[PDB]
Amino acid sequence: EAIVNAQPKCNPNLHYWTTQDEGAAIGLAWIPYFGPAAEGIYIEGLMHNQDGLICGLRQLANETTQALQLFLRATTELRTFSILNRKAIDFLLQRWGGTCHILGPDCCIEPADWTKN
Amino acid sequence: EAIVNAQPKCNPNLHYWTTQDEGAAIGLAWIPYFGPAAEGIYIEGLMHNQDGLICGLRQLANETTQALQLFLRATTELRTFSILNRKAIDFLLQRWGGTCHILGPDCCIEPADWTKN
Amino acid sequence: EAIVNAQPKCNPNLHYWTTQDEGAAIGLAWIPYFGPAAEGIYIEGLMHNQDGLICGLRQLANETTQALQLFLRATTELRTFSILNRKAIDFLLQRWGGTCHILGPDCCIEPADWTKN
Amino acid sequence: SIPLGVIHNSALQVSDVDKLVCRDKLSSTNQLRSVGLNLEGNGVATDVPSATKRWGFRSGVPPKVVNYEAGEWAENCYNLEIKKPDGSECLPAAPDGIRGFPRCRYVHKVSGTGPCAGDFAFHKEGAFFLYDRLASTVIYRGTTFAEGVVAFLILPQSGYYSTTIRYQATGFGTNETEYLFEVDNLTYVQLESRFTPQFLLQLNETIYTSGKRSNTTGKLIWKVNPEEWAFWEXXXXXX
Amino acid sequence: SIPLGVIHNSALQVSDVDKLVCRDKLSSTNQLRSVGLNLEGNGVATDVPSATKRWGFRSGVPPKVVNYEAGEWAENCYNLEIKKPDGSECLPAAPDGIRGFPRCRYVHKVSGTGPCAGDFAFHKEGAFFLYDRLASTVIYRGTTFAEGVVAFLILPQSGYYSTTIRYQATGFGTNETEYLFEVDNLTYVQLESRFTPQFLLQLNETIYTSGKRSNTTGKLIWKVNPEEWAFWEXXXXXX
Amino acid sequence: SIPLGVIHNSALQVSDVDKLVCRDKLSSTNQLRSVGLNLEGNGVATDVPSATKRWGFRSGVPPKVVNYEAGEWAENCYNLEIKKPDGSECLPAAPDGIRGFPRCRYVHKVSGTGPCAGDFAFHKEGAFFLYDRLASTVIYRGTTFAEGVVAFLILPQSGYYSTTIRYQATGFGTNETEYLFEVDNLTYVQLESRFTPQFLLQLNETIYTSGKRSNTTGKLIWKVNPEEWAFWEXXXXXX
Ligand SMILES: *[C@@H]1O[C@H](CO)[C@@H](O[C@@H]2O[C@H](CO)[C@@H](O[C@@H]3O[C@H](CO[C@H]4O[C@H](CO)[C@@H](O)[C@H](O)[C@@H]4O)[C@@H](O)[C@H](O[C@H]4O[C@H](CO)[C@@H](O)[C@H](O)[C@@H]4O)[C@@H]3O)[C@H](O)[C@H]2NC(C)=O)[C@H](O)[C@H]1NC(C)=O
Ligand SMILES: *[C@@H]1O[C@H](CO)[C@@H](O[C@@H]2O[C@H](CO)[C@@H](O[C@@H]3O[C@H](CO[C@H]4O[C@H](CO)[C@@H](O)[C@H](O)[C@@H]4O)[C@@H](O)[C@H](O[C@H]4O[C@H](CO)[C@@H](O)[C@H](O)[C@@H]4O)[C@@H]3O)[C@H](O)[C@H]2NC(C)=O)[C@H](O)[C@H]1NC(C)=O
Ligand SMILES: *[C@@H]1O[C@H](CO)[C@@H](O[C@@H]2O[C@H](CO)[C@@H](O[C@@H]3O[C@H](CO[C@H]4O[C@H](CO)[C@@H](O)[C@H](O)[C@@H]4O)[C@@H](O)[C@H](O[C@H]4O[C@H](CO)[C@@H](O)[C@H](O)[C@@H]4O)[C@@H]3O)[C@H](O)[C@H]2NC(C)=O)[C@H](O)[C@H]1NC(C)=O
Ligand SMILES: CC1(C)CN(C(=O)[C@@]23C[C@H]4C[C@@](C)(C2)C[C@](c2ccccc2)(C4)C3)CC[C@@H]1N
Ligand SMILES: CC1(C)CN(C(=O)[C@@]23C[C@H]4C[C@@](C)(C2)C[C@](c2ccccc2)(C4)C3)CC[C@@H]1N
Ligand SMILES: CC1(C)CN(C(=O)[C@@]23C[C@H]4C[C@@](C)(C2)C[C@](c2ccccc2)(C4)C3)CC[C@@H]1N
Ligand SMILES: *[C@@H]1O[C@H](CO)[C@@H](O)[C@H](O)[C@H]1NC(C)=O
Ligand SMILES: *[C@@H]1O[C@H](CO)[C@@H](O)[C@H](O)[C@H]1NC(C)=O
Ligand SMILES: *[C@@H]1O[C@H](CO)[C@@H](O)[C@H](O)[C@H]1NC(C)=O
Ligand SMILES: *[C@@H]1O[C@H](CO)[C@@H](O)[C@H](O)[C@H]1NC(C)=O
Ligand SMILES: *[C@@H]1O[C@H](CO)[C@@H](O)[C@H](O)[C@H]1NC(C)=O
Ligand SMILES: *[C@@H]1O[C@H](CO)[C@@H](O)[C@H](O)[C@H]1NC(C)=O
Ligand SMILES: *[C@@H]1O[C@H](CO)[C@@H](O)[C@H](O)[C@H]1NC(C)=O
Ligand SMILES: *[C@@H]1O[C@H](CO)[C@@H](O)[C@H](O)[C@H]1NC(C)=O
Ligand SMILES: *[C@@H]1O[C@H](CO)[C@@H](O)[C@H](O)[C@H]1NC(C)=O
Ligand SMILES: *[C@@H]1O[C@H](CO)[C@@H](O)[C@H](O)[C@H]1NC(C)=O
Ligand SMILES: *[C@@H]1O[C@H](CO)[C@@H](O)[C@H](O)[C@H]1NC(C)=O
Ligand SMILES: *[C@@H]1O[C@H](CO)[C@@H](O)[C@H](O)[C@H]1NC(C)=O
């Protein structure tokens, strides 16, 4: 469905921290011996509520909790790192798990430029 | 090949335990603080030997052991959680690892509804 | 790009050790109780510098280090076992992550044997 | 199924597995992201008395940990050192590789005692304790964390200043818990929910500059006469 | 390659990688399942003397663990507390997150001594020790487990009662091992393979009700005069 | 992005994500391989004084580990037992499941002392410490390792003899480190970079056969008068 924000409040701005995707370091900063300590490996950013995304995210995370918790109850893995990779595999299985019927609704094959030939 | 049961005996019935796939809990049972203890997170089921599946499973597991053990000898991972995901990735690579030749035997693309157009 | 070897030296020969891919053991050697100890689970091989592969590998590994290190800085996983599986998933997403436009440059679908029909 | 967030028609939505939309393109794992969002942003009370009441001890439930890649700067964080009346630790040591939450404006360090009738401390509302890119279902001893939740989504194709506010607690985890804001090791201020972090900081500063600290060897406690907005928008008296 | 089970033509089969059948549809990871099946169902002897003879100590082989998602209710399980004659533990403590097998009708708790000429206890027939959704190649101290094997397959698109039977052992892991069924801390019954769990339970009950327990401070041992079906279908004499 | 090696036009190349070539076929995960290659093969100095100078102690950086599937037989390996002057260990014990490098012709076991002004020992050039199918960013105590780097690639669709050379060190990890080659527990030879492993072995053998060992209870140290190719192609004097 669509995400409906049912929280008492919503901070519309998002001051976020994360880690850089690669980001070839200046000179020798990539060597662990010379690199930054654990506290200084973060990049920061600011995101506003365009398209109401921020507030939606806050609801989305809330709504995720239940399902996530149930998953974590069923797993014997102490630390779970594989949710996103499993979701990517499921994305591929949804489209290409079976034979693709061209022009079908569950087949993502476009014979448009082949039609004009 | 086909699975041939070579065991001295076969319990044809399968009283099984497992964990629920999500299964949105009644009310607040999903919160770990309120949820069931480790001993009470299991669902139970009974499966009979239709199509001779049960007995076959017992052979299959037996036959798996060797291969599994060899795998576990070669891995440095203390706990292996990735066999099924690797098998899914291999399933996708088998079909879509290379270019798909329509009408070919190793291409799972059906231009049937496109043929009648 | 292409791999340019910029090392002071290159051992053109590669005396390598690894673990066998399955390799159904002779008799009962697959049982851990009877199997080899940790020190005797390796196979050995010798590879020469045909097509200049060996030297290239030595450069490739060197060139990988930076990127690898940055990755290991960003991850909270103590031991990373998933790089190759993630790369396979990325291989599949590159080709089949979106709808496939037949005859397009980013679609690996060949309607050749279907063209002659 | 764990919900997955996707941007459709200029709005975030939860994607349904029972619906294949070929328009969405997932070209690499870089498009997939896990996100941690603090309860602070939903308007929950962040004062120590209110925050602690959302946590409770329980046994028989194995702890669980899940990683997340990006997080939100927090106004309020918490760091607990709780022991039983006999001195045994109430919370487990942080497991290897679990560090405190990386961005906290105020770290509420609470030290005290409680019954701790449970092997682990869980969130009574099902939320998570957010650490450095790891979210746990339980509280670790002496490790800074924020209350938060995790979301998963598909992307389409000044400086940092931290201040530590120290508290003393008795009866931790019960309905008769008592809290003291610590000015120094012998000066304390009775605490209630009304006290905001900046208010506590200014109380401490004026107590120091006005000499109201304990100039004796004993413990001095201050109760304050009176004297609903979100942050992003020997006893004696003080009147 | 690790075999994968698939249902073809109303029968389970092992799928061959050297064969692409487009008919099979794997639409999600939910179709893939790992399964643990107990040796009990293959007809192996489950009495303690027979079961123990299938395990042995060995060094130089690192232990390995693999998870499985579903398991089978077990009639017989085992729980070992073995020490060397000098009192040092023979088996390693259970690693974090490894709990006992979740469904056992009878748990054969064995305590005793043996040489234990090996760093770990392995299955001599290559089988696995089944724990709670984790299968190990080695036995963990004081942790309930069942003997079993693991299978992997692709799906197509009363209550629980447990009873603990206690044993004492000497010379564990050798060809001269001796076992005693424990009635109480001072009453024991000589054990052999013929003794089924229910038979042991009724022996214990009649010994208790008939007063045949040790009414002294010494150890009393009972040998029984005599007095091949599967479950799913101071010495003295007792004759 | 982590580079991936692929064989194109009879030559190895780094594949660019910004280029889809449909000709490449990845039919199974067996085609993907991780490889460990020793710095030895790039021509780096392998003598203990030179090798140690490439490692250094640092704090604040969590250690990291990545696995690799295949490795190269090494001429030179290293095994460190370093302590501070007060006897506290300078390196952490090997974590569970991390064994020494599996193929070493010479293992340079170094024991001694140094300041060790850092929580972990890292490679100053960013290389990795190669263990048994695991590469770490830090050195583990008493565990044999080789200096190396890791590569990832897509495949297209005599015996083993090891010798241990023992050294003593003072001021480990500084610019005034001192090394002694150990002949026995009371006989030592002053060491410099010029000394190759076979040269040290023959020095030891001739010292033993010529009786130049310490025939007293004291420590005897030998300095040697003089008396750039790669391997694959009480003091006194010795002149
Ligand atoms: C996702 O987002 C939703 C919405 O924001 C959150 O919903 C909250 O859920 C919790 C419980 O899961 C609710 O807390 C409960 O409130 C009940 C009634 O509310 C009292 O307080 C409100 C003021 O907030 C008054 O208006 C009202 O009249 C009540 O006085 C209580 O009865 C419950 O009590 C239980 O706990 C107490 C504390 O120990 C015990 O003493 C009781 O015996 C009893 O066990 C409980 O406190 C909360 O009100 C909900 N908020 C809203 C706005 O609806 C989700 O929690 C959130 N998900 C996650 C994972 O964070
Ligand atoms: C998958 O399924 C198969 C079939 O059920 C199982 O096969 C069993 O394999 C084990 C060994 O791996 C076999 O055990 C061996 O038996 C040999 C001969 O059998 C004796 O016992 C039978 C009664 O079962 C008699 O009929 C026969 O005449 C023999 O007297 C023994 O010689 C072997 O001895 C070894 O171990 C003993 C015990 O320590 C030592 O004293 C010896 O020196 C020697 O080392 C061994 O015991 C068993 O018979 C097989 N069963 C069947 C029905 O074939 C697989 O094990 C199973 N896979 C897994 C992983 O569980
Ligand atoms: C991938 O492959 C490349 C190429 O082989 C490797 O490159 C080496 O990189 C390291 C540093 O990362 C270089 O070492 C540095 O050398 C500087 C100058 O070189 C001196 O030595 C050479 C002889 O090799 C002389 O010709 C020259 O005149 C210099 O005297 C030094 O100034 C640096 O000093 C730093 O460390 C020292 C030691 O503690 C300190 O005292 C200093 O204060 C300073 O901090 C440094 O030693 C090396 O020269 C490069 N080799 C080549 C051939 O270019 C990569 O390292 C490799 N990648 C990986 C991951 O292995
Ligand atoms: C930091 C990056 C390098 C990687 N991405 C990301 O992590 C965010 C970048 C922004 C937009 C996101 C949709 C993705 C959500 C975001 C986030 C972080 C923390 C809490 C909530 C949300 C913020 C992480 C994208 C590109 C960005 N430049
Ligand atoms: C428990 C579930 C929720 C999930 N599945 C499953 O685990 C079994 C459900 C049955 C049929 C399976 C083929 C799959 C094998 C099965 C099993 C369990 C233990 C030992 C052997 C076999 C039993 C697990 C499917 C759907 C079921 N309702
Ligand atoms: C050992 C195997 C069973 C598996 N493979 C492999 O590991 C190598 C076999 C050779 C060729 C490779 C391209 C792949 C690189 C190689 C390697 C090993 C160590 C350092 C550097 C390189 C050597 C591993 C392939 C097939 C081989 N027969
Ligand atoms: C706290 O809870 C206990 C539970 O029995 C109750 O007896 C007591 O009166 C409560 N006290 C307060 C302050 O609510
Ligand atoms: C305050 O008390 C703590 C705990 O005993 C102690 O570690 C700290 O040094 C004290 N601070 C001062 C300023 O005395
Ligand atoms: C309290 O005020 C003193 C004096 O300004 C200052 O040194 C100290 O850090 C303050 N304490 C806190 C917790 O802010
Ligand atoms: C001295 O002690 C008194 C009583 O504790 C206190 O009120 C005062 O602030 C202290 N400082 C002074 C008197 O300067
Ligand atoms: C047990 O095995 C040992 C092995 O040497 C042998 O000496 C002994 O006679 C055996 N005893 C039995 C009861 O088979
Ligand atoms: C039996 O002995 C065990 C081990 O010493 C002890 O823990 C247990 O309490 C005893 N039981 C009785 C009823 O004495
Ligand atoms: C033995 O019998 C007594 C008396 O009925 C009972 O209390 C006890 O639990 C029994 N022991 C076992 C191991 O069944
Ligand atoms: C008393 O002791 C004797 C000898 O141990 C035993 O046979 C009997 O069962 C015990 N109980 C009695 C006599 O009631
Ligand atoms: C070693 O480095 C220190 C760093 O201050 C310096 O004082 C000293 O002179 C150096 N010694 C050598 C042998 O280079
Ligand atoms: C040499 O010294 C070491 C360390 O004290 C000791 O373990 C070893 O046994 C000694 N070797 C001889 C031959 O005395
Ligand atoms: C040194 O020589 C003696 C005598 O040949 C030999 O026993 C010993 O192993 C040698 N030591 C080393 C480190 O090679
Ligand atoms: C005896 O001792 C001397 C002095 O340490 C030494 O040079 C010699 O090699 C030793 N062996 C002999 C004299 O056989």
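In order, the residues displayed for chain D correspond to 32-188, 211-280, 287-292, 313-318 in Swiss-Prot numbering, which applies throughout.
According to its header, this structure was worked out by X-ray crystallography, 2.6 Å.
Even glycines carry a Cβ here, placed using N, Cα and C.
When secondary structure is read from DSSP and collapsed to three states, D:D55 (mutagenesis position) falls in the coil class. In the shown protein chains, 20 other C-beta atoms lie within 10 A of the C-beta of D:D55 (mutagenesis position). Among the mutagenesis results in Swiss-Prot, D:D55 to E or K has the note: No effect on viral entry. The residue drawn here is the original one.
In this view, D:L63 (mutagenesis position) is surrounded by 21 other Cβ atoms within 10 Å of its Cβ, with every protein chain counted. D:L63 (mutagenesis position) falls within a strand segment according to DSSP. Mutagenesis annotation in Swiss-Prot: D:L63 to F, described as Almost complete loss of virus capability to enter into host cell; the structure shown retains the original residue.
Under its mutagenesis entries, Swiss-Prot includes D:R64 to K with the note: No loss of virus capability to enter into host cell. Non-local neighbourhood of D:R64 (mutagenesis position): D:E100, D:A101, D:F183, D:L184, D:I185, D:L186, each in the same chain, at least six residues away, with C-beta under 8 Å from its C-beta.
In Swiss-Prot, the entry for natural variant D:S65 to P states: In strain: Isolate mouse-adapted. The structure shown retains the original residue.
Annotation of the published mutagenesis D:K95 to R in Swiss-Prot: 20% loss of virus capability to enter into host cell; the original residue is retained in the structure shown. Around D:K95 (mutagenesis position), the C-beta neighbours below 8 angstroms that are at least 6 residues distant in the chain are D:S167, D:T168.
Residue environment of D:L111 (mutagenesis position) contains 24 other Cβ atoms, counted within 10 Å of its Cβ in all protein chains. Experimental mutagenesis at this site is recorded by Swiss-Prot as D:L111 to A, annotated: About 60% loss of ability to counteract host BST2.
One mutagenesis experiment catalogued in Swiss-Prot, D:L122 to A, is accompanied by this note: About 60% loss of ability to counteract host BST2. Reduced to three states, the DSSP call for D:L122 (mutagenesis position) is coil.
Less than 8 angstroms from the CB of D:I170 (mutagenesis position) sit D:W86, D:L111, D:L122, D:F151, D:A152, D:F160, D:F176, each of them six or more residues away in the same chain. Annotation of the mutagenesis experiment D:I170 to A in Swiss-Prot: 90% loss of virus capability to enter into host cell.
In the three-state DSSP assignment, the secondary structure recorded for D:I170 (mutagenesis position) is coil. According to Swiss-Prot, the mutagenesis experiment D:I170 to F carries the following note: 50% loss of virus capability to enter into host cell.
When the alpha carbons of D:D55 (mutagenesis position) and D:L63 (mutagenesis position) are compared, the span between them is 13 angstrom. In the deposited model, 20 residues between D:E292 and D:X313 are left unbuilt, and the Cα atoms of these two flanking residues are separated by 39 Å.
Unbuilt region (22 residues) between D:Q188 and D:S211. Cα separation across the gap: 31 Å. Where the chain is interrupted between D:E280 and D:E287, 6 residues are left out of the deposited model, and the two C-alpha atoms stand 16 angstrom apart. Checking the mutagenesis positions D:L111, D:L122, D:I170 against chain A with a Cβ-Cβ cut-off under 8 Å leaves no residue at all. Ranked by how many other Cβ atoms sit within 10 Å of their Cβ, the recorded positions D:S65, D:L122 place D:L122 at the bottom.
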